[PDB]
Every structure is written in C-alpha cells, then in structure tokens.
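Engineer: Can you read through this structure? Questions will come right after.
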There are 2 protein chains.
Amino acid sequence: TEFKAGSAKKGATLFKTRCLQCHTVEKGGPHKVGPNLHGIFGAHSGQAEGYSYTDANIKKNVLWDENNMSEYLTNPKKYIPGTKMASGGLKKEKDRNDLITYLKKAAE
Amino acid sequence: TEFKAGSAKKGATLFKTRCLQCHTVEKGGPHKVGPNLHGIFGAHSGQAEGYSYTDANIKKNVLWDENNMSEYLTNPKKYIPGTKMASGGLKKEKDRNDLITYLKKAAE
Ligand code: HEC
Ligand code: HEC
C-alpha cells in the first residue's frame, strides 16, 4: 500500500500526548471532545452513535482503512474541509506509521 | 467514498455466474483456482494461508476495502499487472456495487 507498520509502543505514547486530550480507544469508552475510536477501522466516518459530528465529516463518508487514516492525519482539515477536529497534523510519515500501528491494535 | 450499496440478492447471483467458478466465500471454504475469500475485507492481498499467489499479487500489498475492491474488479490486470486471475472485469459500477454489497455480507 503506502503505509508500513511501526512501533505500537511508540504509537501508544504519541496517542497519549497527541490524541487522548480529545479521544478514547477502549471498547466501552465514552465520547469526549472527539468520539470514542474503538472499532474505527473498516467503519465509514460519522457513524458513532451518541456523537454530534459536523456535516463535513458525515458527508465525506470515508471508509476508515490504515491508508486513508494516514492522509487524514497529515492535515485533517485539508482532507475534511469544515471538520471541527482542531489538530494541525502529523507531518512525518514515521510518526503516523507508529500511531496507526497502535490504533490498529487498540481499536480492535 | 465512491461506492454505494446495492443489492446483495443481485450480488449473490453475480457471484455465482461470475466468481464461483474459481472462488468460495464461506468461512471453512477451500481454495480452488482462486483463494477462499472469507474475511477478505480489511486484509492485505496475498495472505491466505495454503494458497500460491503470484509475485505481483503479494507485492501490491493492497488493503482490501470496498473502495479498492471496485477499482480492482474493473480490470484486475490493470490494477495488478501480472496477476494470474483471468477475468476481464465488471465494467458497470452498478454490477460492482451489487457484487461488493454481497461480498461485504458473506465474507464476514
Ligand atoms: C481535540 C483537540 C482533538 C484532537 C487532539 C484530535 N481529535 Fe480527532 N476529532 C475531534 C473531533 C471533535 C472530531 C469530530 C469531527 C467532526 O467534524 O464531526 C474528531 C474526529 C476524528 C476522526 C474521524 C472519526 C469518525 O468516526 O469518522 C478520527 C479518525 C480522529 N478524530 C482521530 C484522531 C486521532 C488519531 C488523533 C490524534 C492523532 C486526533 N483525532 C486528534 C477532536 C480531536
Ligand atoms: C478464475 C477464472 C477466476 C475468476 C472468474 C475470478 N477470480 Fe479472483 N482470483 C483468481 C486467482 C487465481 C487469484 C489469485 C491471483 C494471484 O495473482 O495470485 C485471484 C485473486 C483474487 C483476489 C485477490 C485476493 C487476495 O486475497 O489478495 C480477489 C479479491 C478476487 N480474486 C476476487 C474475485 C471476485 C470477487 C471475482 C468475481 C467478480 C473473481 N475474483 C473472479 C481466479 C479467479
């Protein structure tokens, strides 16, 4: 594809310092600023029940794969114009590789 | 995305007349000319154990999503040059929509 596995340990801590502020990954985890991400892979965007997604998000109808997730994480607002997720991006592929490896594992 | 659900009933019969010759979809289904396709979504190409995939296939390292599957099904040889799958393609999007809807369901 254009995604290579990295370090889930490395990924665990990128999550903690970069995404925990707004999201949980555990099944049975609650929505915060962001929606709980458990079971995100293979899902299409804007389908977590109980969460209030912007219209941009839902209309993109993204099928969440490790490949999509990377482009997204680069610059979320360029990928989903009008998205309310306020994160500038993970510009180095190695960090995204590490983070998705982690996400791949924990959101299962 | 760029895939819309269709008819699984329609999809069931496209499978039977178009892909059954070489493939099974049931979990516990065996490889034939083609590999058993159960659990194909979310998988990367060339990973069924017990099957002899060409080098092209395996090196493409495709993550199988409903979106990828469509382009693939259009013209498999253009998508994976050197693939040994001998099928010309499903040129109408409506047929591919119907077939993937079916596959989505049965290969789960
Ligand atoms: C708060 C400052 C956030 C941070 C940091 C991160 N995300 Fe986020 N995310 C947030 C919101 C409010 C939303 C919903 C957006 C909307 O427009 O409705 C999102 C969305 C996502 C998504 C899309 C989910 C879907 O179910 O379709 C994903 C995949 C996602 N967030 C993941 C994610 C990751 C991995 C983060 C760290 C790299 C991250 N987000 C940061 C809020 C915030
Ligand atoms: C025999 C005449 C086939 C027909 C008709 C179809 N497929 Fe096939 N397929 C066949 C082979 C021998 C192989 C392996 C190719 C190789 O280069 O190693 C394949 C491969 C696939 C794949 C890729 C699978 C993977 O696990 O990576 C898929 C997704 C697939 N086949 C699906 C498929 C569908 C849905 C078909 C009907 C539309 C179909 N194939 C036709 C042999 C033959």
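Numbers in chain B track Swiss-Prot; the residues on display, in order, are 2-109.
Including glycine, each Cβ sits where the backbone N, Cα and C put it.
According to Swiss-Prot, the record shows the following:
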BINDING   B:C20, B:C23, B:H24, B:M86  heme c binding site
MUTAGEN   B:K78 to R  Loss of methylation by CTM1
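Quick one: how deep are these features, and who are their neighbours?
Structural biologist: Residues near B:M86 (heme c binding site) in space but far in sequence (CB under 8 A, at least 6 apart, same chain), listed by position: B:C23, B:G35, B:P77, B:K78.
Cβ-based neighbour count (10 Å, all protein chains) for B:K78 (mutagenesis position) stands at 15.
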Engineer: Can you list the residues of the same chain, besides B:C20, B:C23, B:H24, B:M86, whose Cβ falls within 8 Å of the heme c site's Cβ centroid?
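Structural biologist: Those within range, site residues removed, are B:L21, B:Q22, B:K33, B:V34, B:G35, B:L38, B:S88.
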Engineer: Rounded to a whole number, what is the top Cα to Cα distance in Å among the residues the record ties to heme c, namely B:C20, B:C23, B:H24, B:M86?
Structural biologist: 11
Engineer: Just to be sure I understand the contacts, which binding-site residues have a Cβ under 6 angstroms from any atom of ligand 1? Candidates are B:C23, B:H24, B:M86.
Structural biologist: none
Engineer: Within 10 Å of each Cβ, count the other Cβ atoms, then let me know which of the binding-site residues B:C20, B:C23 comes out lowest.
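Structural biologist: B:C23, out of the binding-site residues B:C20, B:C23, has the fewest neighbouring Cβ atoms within 10 Å.
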